[PDB]
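Just below is one structure, and these are the notes that go with it.
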Amino acid sequence: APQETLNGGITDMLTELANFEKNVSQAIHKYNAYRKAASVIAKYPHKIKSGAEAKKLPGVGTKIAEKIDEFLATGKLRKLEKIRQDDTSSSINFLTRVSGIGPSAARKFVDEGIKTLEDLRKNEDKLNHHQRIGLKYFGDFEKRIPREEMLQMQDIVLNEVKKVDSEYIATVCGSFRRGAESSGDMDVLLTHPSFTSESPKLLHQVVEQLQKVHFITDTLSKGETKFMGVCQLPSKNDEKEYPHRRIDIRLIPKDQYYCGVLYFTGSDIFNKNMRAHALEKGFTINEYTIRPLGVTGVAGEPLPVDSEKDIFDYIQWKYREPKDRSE
DNA sequence: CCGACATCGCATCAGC
DNA sequence: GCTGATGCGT
DNA sequence: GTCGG
Ligand code: NA
Ligand code: NA
Ligand code: NA
Ligand code: NA
Ligand code: NA
Ligand code: NA
């Protein structure tokens, strides 16, 4: 992990441009183009001396190379400086930090004069359920979660799930499963022997129980297979109350469980790489299954998977411990 | 030059 | 009432 | 915005 002081000015620049493309210009692909350029440069173990040097990295093109040259020569970007001072654009960009408020809602709000969290408060009836919760926990949702709190959160989830039905299988994935010292949220993958690709209250009972012991505090969305909400650890005697945290609970069919555990454990860089390796081996891996590719390139039928190991075996790859899946 | 860039559950809008 | 499209986070 | 058919 190269020092950020190496090319941090550049990575921050690209990241900022990324947000404006996504939130203001509504160009998701340019958003990702910038992110990809920011990521490949954040990994470059050398201080970039010119745009041409960066141009050699995959993801960096002529336009970004030109912007780097300007930033290296002036310590800033004219277009960025200008958009930063634009009241409309800066307001739209900012509002998207509220969970539930995307580019469209942000633009809609700003057009009608609603530009700050204060404006949002005075106009609660103009917000949907999700957005109201995002506003209520604006601060908490941007805070990170120390691993110690994740362990405590896991303790509660695993205990309550087993209490509902000892046959449930629950796995907390995400970077937490890879040993991360902090997490941005909690992702729980749930399954049950009675639930398979071929045969609906399993998820509900679990959410209900977590609400019963006051762990889950709010609901953003809830269907038969996916729950997205808010949780909070119990407060310690006469001590500071814990921040509210984002938690997702997915119910997955037994036969697709381990592909799910693999996919949601990542990391993204690892998933991308494992998918790559899978392909050159005649296999395609998504969050649901692993399928063999046949001559023409069409994916056949899902292969039986009884664990993460099975997936690794198919692609003739040694099982990799989650801690070693940073890439 | 120009199409791909991930997919899809859930909440809610658009429209019959 | 419904189906399908869109927004959002994923 | 970048890559690549
Ligand atoms: Na390049
Ligand atoms: Na948002
Ligand atoms: Na956001
Ligand atoms: Na039991
Ligand atoms: Na999906
Ligand atoms: Na329709």
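Numbers in chain A come straight from Swiss-Prot, and the residues shown are 6-204, 208-335, in order.
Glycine residues also receive a Cβ, built from the backbone N, Cα and C atoms like all the rest.
Per Swiss-Prot, these features apply:
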BINDING   A:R149, A:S180, A:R183, A:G189, A:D190  dTTP binding site
BINDING   A:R149, A:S180, A:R183, A:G189, A:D190, A:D192  dGTP binding site
BINDING   A:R149, A:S180, A:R183, A:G189, A:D190  dATP binding site
BINDING   A:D190, A:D192  Mg(2+) 1 binding site
MUTAGEN   A:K41 to R  Abolishes ubiquitination; when associated with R-61 and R-81
MUTAGEN   A:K68 to A  No effect on 5'-dRP lyase activity. Decreased ssDNA binding. Loss of 5'-dRP lyase activity; when associated with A-35 and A-72. Decreased ssDNA binding; when associated with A-35 and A-72. No effect on structure shown by circular dichroism
MUTAGEN   A:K68 to Q or R  Slightly reduces 5'-dRP lyase activity
MUTAGEN   A:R83 to K  Slight effect. Abolishes methylation by PRMT6 and impairs the polymerase activity; when associated with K-152
Sorted by sequence, non-A:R149, A:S180, A:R183, A:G189, A:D190 residues with Cβ within 8 Å of centre, dATP: A:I150, A:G179, A:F181, A:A185, A:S187, A:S188
End-to-end CA distance across 3 missing residues (from A:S204 to A:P208, Å): 9
Shortest C-alpha distance to A:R83 (mutagenesis position) - which of the recorded positions A:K41, A:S180, A:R183, A:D190, A:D192: A:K41
Largest inter-residue Cα distance among A:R149, A:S180, A:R183, A:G189, A:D190 [record-listed dATP binders, Å]: 16
For A:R83 (mutagenesis position): DSSP state (helix, strand, coil): helix
Spatial neighbours, same chain, of A:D192 (dGTP binding site) - Cβ under 8 Å, 6+ residues apart: A:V177, A:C178, A:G179, A:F181, A:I255, A:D256, A:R258, A:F272
Inter-residue Cα distance where the pair is A:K68 (mutagenesis position) and A:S180 (dTTP binding site), in Å: 33
Residues that sit under 8 angstroms from A:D190 (dTTP binding site) by C-beta distance, when 6+ apart in the chain: A:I150, A:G179, A:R253, A:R254, A:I255, A:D256
